[PDB]
Amino acid sequence: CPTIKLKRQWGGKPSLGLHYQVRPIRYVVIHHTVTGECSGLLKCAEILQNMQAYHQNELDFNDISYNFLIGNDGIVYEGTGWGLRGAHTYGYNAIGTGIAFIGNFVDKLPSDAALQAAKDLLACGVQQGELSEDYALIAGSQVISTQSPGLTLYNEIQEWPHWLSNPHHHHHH
């Protein structure tokens, strides 16, 4: 179980409105942030503070969109957090946990530390009853119109246990 850096520990603000999920969650959606690459809490904190400000005050979300974010040093940062509905993936916010790797992974992979931290986070979520034992792992790009989490990273997660090749998606309208 990785030690999660909670909102207070990175200087983050409260959610503007909490919406609870039904546990255990059966879907994990992997994303990248594109902007914000950073190593360690000292550097990452300001980046996360301003990402939160952009999401809350410009995109009109209740909090940073992702449930968790993972930096280059392998630190797991609480975004929206376990069991709360985020805003990372239409159709998969109420029923999924969204995890973003901080950085742009179209052409490279996250660090070994970051990848191992994600694996540790998933296994811990199952152990704690946050995720179902048979959860489905998907990339954002499989269900909404996005390049996230980047082709190189998408190719990596396809080799992980739990990867689901054919997830459903609904029409917005």
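Think of each number as a place in line: the chain as shown, counted from 1.
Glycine too: its Cβ is placed from the backbone N, Cα and C atoms.
Some features that Swiss-Prot has for this protein:
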{"type": "MUTAGEN", "residues": "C1 to A (Swiss-Prot position 37)", "note": "Does not affect activation of Toll pathway"}
{"type": "DOMAIN", "residues": "23-150", "note": "domain 'N-acetylmuramoyl-L-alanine amidase'"}
{"type": "MUTAGEN", "residues": "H32 to A (Swiss-Prot position 68)", "note": "Abolishes L,D-carboxypeptidase activity on DAP-type PGN"}
{"type": "MUTAGEN", "residues": "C38 to A (Swiss-Prot position 74)", "note": "Abolishes activation of Toll pathway"}
{"type": "MUTAGEN", "residues": "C44 to Y (Swiss-Prot position 80)", "note": "In seml; induces susceptibility to Gram-positive bacterial infection"}
{"type": "MUTAGEN", "residues": "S65 to A (Swiss-Prot position 101)", "note": "Increases PGN-binding and activation of Toll pathway"}
{"type": "MUTAGEN", "residues": "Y90 to A (Swiss-Prot position 126)", "note": "Strongly reduces PGN-binding and activation of Toll pathway"}
{"type": "MUTAGEN", "residues": "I144 to A (Swiss-Prot position 180)", "note": "Strongly reduces PGN-binding"}
{"type": "MUTAGEN", "residues": "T146 to Y (Swiss-Prot position 182)", "note": "Abolishes PGN-binding and activation of Toll pathway"}
{"type": "MUTAGEN", "residues": "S148 to A or C (Swiss-Prot position 184)", "note": "Abolishes PGN-binding and activation of Toll pathway. Abolishes L,D-carboxypeptidase activity on DAP-type PGN"}
Using C-alpha atoms, which one of the mutagenesis positions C1, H32, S65 comes nearest to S148 (mutagenesis position)? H32
Considering Cα atoms only, can you say which of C44, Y90, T146 is the nearest neighbour of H32 (mutagenesis position) among these mutagenesis positions? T146
Starting from the Cα of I144 (mutagenesis position), work out which of the mutagenesis positions (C1, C38, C44, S65, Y90) are within 10 Å. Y90
Sort the residues of the domain 'N-acetylmuramoyl-L-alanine amidase' (23-150) into helix, strand and coil with DSSP and give the three counts. 37 helix, 30 strand, 61 coil
For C44 (mutagenesis position), find which of the mutagenesis positions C1, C38, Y90 come within 10 Å, Cα to Cα. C38
Far apart in sequence but close in space: which same-chain residues, 6 or more away, have a Cβ under 8 Å from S65 (mutagenesis position)? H55, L59, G79, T80, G86, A87, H88, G98
Between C38 (mutagenesis position) and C1 (mutagenesis position), how far is it from one CA atom to the other, in Å? 22
On a count of neighbouring CB atoms within 10 A, which of the mutagenesis positions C1, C44, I144 is highest? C44
Per DSSP, three-state class assigned to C1 (mutagenesis position): coil
Within a 10 Å radius around the Cβ, which one of these mutagenesis positions has the most neighbouring Cβ atoms: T146, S148? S148
With neighbours defined as other CB atoms within 10 A, the best-packed of the mutagenesis positions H32, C38 is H32
Sequence gap of 6 or more, Cβ distance under 8 Å: name the residues on the same chain that satisfy this around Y90 (mutagenesis position), in order along the sequence. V143, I144, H172
